[PDB]
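Quick notes on the structure that follows.
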Amino acid sequence: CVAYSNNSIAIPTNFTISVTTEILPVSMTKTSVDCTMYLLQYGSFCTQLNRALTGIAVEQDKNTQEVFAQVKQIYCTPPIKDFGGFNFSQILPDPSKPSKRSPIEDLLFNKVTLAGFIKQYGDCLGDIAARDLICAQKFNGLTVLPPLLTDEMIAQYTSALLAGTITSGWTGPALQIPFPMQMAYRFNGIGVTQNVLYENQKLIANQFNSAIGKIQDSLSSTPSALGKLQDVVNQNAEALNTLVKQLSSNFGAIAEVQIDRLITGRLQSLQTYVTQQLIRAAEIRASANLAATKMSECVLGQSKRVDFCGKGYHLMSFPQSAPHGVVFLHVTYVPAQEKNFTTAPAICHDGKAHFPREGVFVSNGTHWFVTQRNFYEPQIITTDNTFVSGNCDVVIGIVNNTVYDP
Amino acid sequence: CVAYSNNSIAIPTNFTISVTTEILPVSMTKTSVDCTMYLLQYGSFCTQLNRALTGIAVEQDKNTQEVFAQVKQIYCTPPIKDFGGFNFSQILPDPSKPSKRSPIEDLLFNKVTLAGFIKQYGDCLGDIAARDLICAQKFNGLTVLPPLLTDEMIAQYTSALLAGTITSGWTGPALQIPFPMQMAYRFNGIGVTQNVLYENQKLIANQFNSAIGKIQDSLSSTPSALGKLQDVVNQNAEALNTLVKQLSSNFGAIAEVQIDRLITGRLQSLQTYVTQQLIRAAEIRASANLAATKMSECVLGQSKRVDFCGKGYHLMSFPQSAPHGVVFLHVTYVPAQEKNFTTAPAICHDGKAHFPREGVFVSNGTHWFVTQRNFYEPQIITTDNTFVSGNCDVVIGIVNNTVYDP
Amino acid sequence: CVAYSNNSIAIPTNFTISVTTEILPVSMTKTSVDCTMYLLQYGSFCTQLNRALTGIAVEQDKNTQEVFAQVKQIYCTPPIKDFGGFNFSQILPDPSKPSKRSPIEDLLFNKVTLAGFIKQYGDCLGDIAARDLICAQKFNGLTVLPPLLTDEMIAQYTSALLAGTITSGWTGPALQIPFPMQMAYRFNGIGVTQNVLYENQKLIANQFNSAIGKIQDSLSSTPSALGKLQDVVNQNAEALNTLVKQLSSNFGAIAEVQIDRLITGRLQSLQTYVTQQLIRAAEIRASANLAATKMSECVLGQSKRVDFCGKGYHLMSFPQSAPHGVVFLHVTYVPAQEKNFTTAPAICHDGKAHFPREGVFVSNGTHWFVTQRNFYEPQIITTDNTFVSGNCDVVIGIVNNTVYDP
C-alpha cells in the first residue's frame, strides 16, 4: 500500500525503457467454391452458401487493407540501421536476402507455418502447368483464392511504416527529424523534459538493444507467444480437412432418393463449414480492427492511454508482418526508484509568495528546490523558474526559502 | 444574447465549485430456473429459455466487473477525512459501523430497498437450514442467484477508487501528491493557473463542503433523484411476481390434452418473462457502459468534454455504491461574473511589437495589463511575460504602451 | 521520397490557408400511409409496413436534431461581415431578402431541387383549401409528412452556429473573443505561435477570401460536387413514383380470388417500397452521424486528427444548410516551402550545455539560431529562450555556439 500525505510528494529518480510484443491476426484463408462441381444467373442451393463465402473473402481484403494500407507516402530506405546508437538491424529489411523481409519478420514467417487442403491445393496449383479450373476439377470444387495484398506487399507497407516512424514522427504536426531528437519529443509527450534523454542516450539505447535482442531470442526458443497465429492457420486448415473428409469419404456412405440424401448431405456439410467460417470471421474482424486502431494510436502517433500500446507509459511502436497477422513492437517507458520528498505549495521571500513556473517545490531536508514532477531533476529556486503572485499570508502550507536572481 | 466585438474580450473574475450527483444502474437480478421443476444433456423446451436466463445472468457479472473492477492497486486507508479543509467525512468509509460503507453509501442502500419473490426467496434462503435445491422445491423452480461481487466487495472497489482519487490523481502521468495540490493541477487542466487555488483554498473548500452536505440532505428528504434505481429493483420484482402469479394461480385454470395446454401455458408465461428480462438487459448494459466510460473519464482522470462528467467544466469525480448501481459525485468548476475588457493583439514599445508570452493584453481604461484568458488575474507588462517579434507597423490593431524590465 | 538524416531537420517557411466543402445528407423524405385507403387497434397487413414507415419517419427528426440541434445559446446577429478583413458576406444571412438564408445557402437550395409524387402531393396540399385527409383521398393513401425542423428553423440553427463560431470559439474553455485573435489561437492549436498570424493577417484574409469566392463560383457552374444531395431527393421521389405506378397502373392488371391477388399485389409493392426505404435509411443514418460528429469536432471546436475536418491540418469549420443535408466549410492550414536545416540537440557555452526552452537549434551555415519546429521563425540564442542543465561532455551531437544575456 501507498498511503496519504499532506506534506510529501513521490517522484521517480530512475526509469527503464522496455520493448514488448503484441500479436494480432488480421486475415483469414479466402475460400471459394465452384458450385458446378458441387446465363448462369443462379443455382438454388450451393449459391446461397458460396455468396457468403465470397462475402467473407472480400472482408479479408478489407481487413488487410484497414490494418496495413493506412498510409502511402514513401520515406525512402533508411537504410543504415544505427540511428544514434539504437540498433535497428533486427527491424529494417535488407536486399542481402532477396525476400527483403526484416530478420524478425523472417522468424514470424518461419514459426507460423503449415494431408491437408491448404497444402494440397497449393501442391496442386503450380504457377505454371496448373490453373484455377483444372484444380477445381482435380479437387472437387473447393479453392483458396489469392490475397489482394501478398506477403511481400504487406512487407512493403511495413517497410514504409518503419521508415516513416524512424525518419519522422507520424503527428504534432509531422515533419522529418533525427531519431534521438524524435524520442526526446516522445519523452516530452510522457511528461519528462527533453534534456533527460540526450544525457542518457547511450543508456536508453542499450536498454532498447537488450530488449529488442531478447524479442528475437524469445520468438523461436520460447514459442508460447506465437500460439495466437498458429491457431488461425491450423484450425482453418482443419476446417477444410473436416469438410473434404465428409465430401470424399461419404461417397460410399449416405437412385433419386438416395442421391437426394447424399447431395443434401454434402450441402449440410458445407453449411457446417460455412457457419464456422463466418464465426471465425467474427474473431478476425475484431482483432483486425484492434490492429488498425493500434496502428493509428501506437505506430502513427503516440498514445495517451496506458497499457494499451504495451505495458507502461507509451513511447512508440514498430510494425512487423506475420502470416495473416501483424506484430507490434511496443516501446514503453516506466519509472523506477520512486521516492518521497517533502513538498510545499509556494515559497515565501521578502513578503511575496512565489509559485513554480512549472514543477514542484521539494526539499532534501535542508534546502528547497524546484523540480519537474515526473522525474527527479532538482534545480535551485530562481526568478526565472518561479513567478510571483499574492502574499505570504493568504497561502496555506507556504514555507520560507531564499529565491535567487542571476 | 452576447454579440460581436472587434475591440473587447470577456474574462471571468469569479467562479464557484459545485458537486452534483449522477445515478446509473449497472446490474440486474440474476434469475435462473431449474427445469426439472418446470446424462441430462438437454430438455427440449425449458432449456432454450433457461440458457438465455443464464446468458444474461453472466452478463450482470460482466457489467458489474466492467464498471467497478477497473483498477486493483491498493492505496491504503486515507483515513483522516480533512485533506486541507475539504471535508470528506461524507465519502470515506469507517469501521465505527461494521458494514464499513460511507455515510452517503448507507443512505443509497437505505432509500433503494425492497408478497414478492425477491423477498420470498430470500426469506426462504436462510444462510443455514436452507439451500438452493430445497427452495427450488419449496418454490416451483424460480431462483435468484448470488452476485459475483457482493455489496461489500463493490464497496471495497469504491474504497480503493476513493483512496486512489484522493491520495493521487489517476493520470498525467500518475503519482501520489497532496490533495489541494492535486486540485491545483485540476485547475491547470481547466485552464486556470495553479496559484488561483492555493489563495482561494478555504473558499473552494467551503463551497465543496456546502454542496456535499446538500447532497446527503437531498437524497432522503427530496427523493425525486433516487427514482432511476427504484425502477430497476421494483419492476423486476414485479416481473417475478407476474410470472409466479400465472405459474401458481393458473393451476386451476387452462389429461394429456389439457396438460399439454397447461404446461405450454407455463412455457408461454416463461417466454413472456424472459423476453422482457432480455429487454431490460438492454437498458442495464447501456447504463453500465455509460458508468464504465464515466469511471474511466471522470474518476480515473479528468474529462476534456463539458457537461458529460457533470454540469460545467469538469474538475474531478468520486464514486459511491448503490443497489445495482453507482453514483458519481461530479465536482465541477463554472466561471462567474464575466466582464468585458478592451483588448489588443500586441503592444508597441520603442518601435518593436511585443506579444504576451501567454494570455491577453487588457486595459482598465487607463493602463494596459497582461492576463490569463480564463480568469481575471491582471499583471504589469514586462520583458519576462512578453516576447518580441516583428515591427509596430506590420500589425493590425497594435497599441502603444510601456513595457518594463525588472 | 524524403530520406534519413542524423544532421538535419525540415521546417516550413511558408503556408497557405484553404477553404474546402464537404457535403453530407442527414435527412430523408418522411413517408406515411393511411391504411384505410389501402377502436381501430390494428389492421393485420398494412399496419405492419406502416409502423415501420412511422419508425423511420421519427428517425429523420432524430437525425436532423442530432446534427443541427447540438447547441441552443444565442450569440446575437454579428452582423457586419468584415471581421478584420475576412469577408464573411458569403456566409452570414441577411434580412435584405426575407428568407434570411446566406448567399451560399440560397445556392444550395437552388441546385438541389425537384410527374412525381413529391411534386404532386405538394401541388395537392395547398396551405389552405387542402388538408392531410382530403389529399390522402385524392391520391390513394400515400403521404409525405412535415419535418419537425423546417428549412428556416435549420437555417436559424446554422445562424446561431455561425455566430457562435465567429463571435467566440466553441471550447478551451469557451468565451467571446475577437475573430483574428481567435484564429491566432487556432494557429497555436496547430503548433504555430500566435504572432505568425497577426503579421500575416491581410495575406491570410486574402487567401480565405479567394477560396470562399471560388466555393460559390464552383457550386453552380461545376455541378459535380452537388451530386451527393441530388441522389437522396431524386432516388426517393423515384421510389414513390415506382410504387404509385404499380398502385395505379396495375388496377387493370393482376371476385374474391382475383381481389385477394390484386390487393396482396399492392401489399407486395408496398413491401418493395418499404424495404428499400429502410435500406436508404442506413445511408442517411450513417451520414447524419458523420455530420453530427464533424459538427462536434470541426465546428464546435478544433480537431486533432488530420484530413478528417478537411484536407490538411484543421483550423476551423463553418456550417451551411442544404435540402436534407449540411455543408461543412472546412478551413484548413497546410505548410509550404519545406526546407532542410542543420540541427543540434544542445548548445555548449562556457562548459555548460544549453537546451531550447521550446523549439530547435538550427544553423544558416554560419550562425546558430533557435526556432519553433513548426514554422521557420529564427531567433538569436539567449538565456531566456534556453535553459541550462548538464555538461558539454555527456551529450551526443552537442555543438559550440555563443549564448547571449540581454
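Numbering of chain B is taken from Swiss-Prot, so the residues present carry the numbers 704-741, 753-828, 831-887, 891-973, 989-1140, in order.
Cβ atoms here come from the backbone N, Cα and C positions, even for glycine.
One natural variant named in Swiss-Prot is B:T716 to I, and its note says In strain: Alpha/B.1.1.7. With a 10 A radius on its CB, B:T716 (variant position) counts 14 other CB atoms from all the protein chains.
Here the residue is the original one, while Swiss-Prot reports the natural variant B:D796 to Y with the comment In strain: 19B/501Y, Omicron/BA.1, Omicron/BA.2, Omicron/BA.2.12.1, Omicron/BA.2.75, Omicron/BA.4, Omicron/BA.5, Omicron/BQ.1.1, Omicron/XBB.1.5, Omicron/EG.5.1. DSSP assigns B:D796 (variant position) to coil, not to a helix or a strand.
Quoted from Swiss-Prot, the note on natural variant B:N856 to K is: In strain: Omicron/BA.1. A 10 Å cutoff on Cβ-Cβ distances gives B:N856 (variant position) a total of 15 other Cβ atoms nearby, all chains included.
Among the natural variants in Swiss-Prot is B:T859 to N, noted as: In strain: Lambda/C.37. Counting Cβ atoms from all protein chains shown, B:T859 (variant position) has 20 others lying within 10 Å of its own Cβ.
According to DSSP, B:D950 (variant position) is assigned to a helical segment. One natural variant named in Swiss-Prot is B:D950 to N, and its note says In strain: Delta/B.1.617.2, Mu/B.1.621.
In the three-state DSSP reading, B:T1027 (variant position) counts as helix. Same-chain residues at least 6 positions away in sequence with a Cβ under 8 Å from that of B:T1027 (variant position) are not found in this chain. B:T1027 to I appears in Swiss-Prot as a natural variant; the accompanying note says: In strain: Gamma/P.1.
DSSP gives B:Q1071 (variant position) a strand state. Listed in Swiss-Prot as a natural variant, B:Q1071 to H is described as follows: In strain: Kappa/B.1.617.1.
Annotation of the natural variant B:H1101 to Y in Swiss-Prot: In strain: Theta/P.3. In sequence order, B:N1135 are the residues of the chain that are 6 or more apart from B:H1101 (variant position) and have a CB within less than 8 Å of its CB.
For the natural variant B:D1118 to H, the note given in Swiss-Prot is In strain: Alpha/B.1.1.7. All chains included, 13 other C-beta atoms sit within 10 angstroms of the C-beta of B:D1118 (variant position).
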Residue pair B:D1118 (variant position), B:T716 (variant position) - Cα distance, angstrom, rounded: 24
Euclidean Cα distance (Å) for gap endpoints B:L753 and B:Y741, 11 residues missing: 18
Integer Cα-Cα distance in angstrom, B:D950 (variant position) to B:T859 (variant position): 20
Listed in sequence order, residues with CB under 8 A of B:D796 (variant position) and six or more positions away: B:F802
Cα-nearest neighbour of B:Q1071 (variant position) within the listed variant positions, B:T716, B:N856, B:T859: B:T716
B:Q1071 (variant position), number of other Cβ atoms within 10 Å: 11
Distance between B:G891 and B:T887, Cα atoms (Å), gap of 3 unmodelled residues: 4
Cβ under 8 Å to chain A, applied to variant positions B:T716, B:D950, B:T1027, B:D1118: B:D1118
Distance bridged by 2 unmodelled residues (Cα of B:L828 to Cα of B:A831, Å): 11
Residues from B:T716, B:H1101, B:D1118 facing chain C - variant positions, CB under 8 A: B:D1118
Cα separation, B:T716 (variant position) to B:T859 (variant position) (Å, whole number): 60
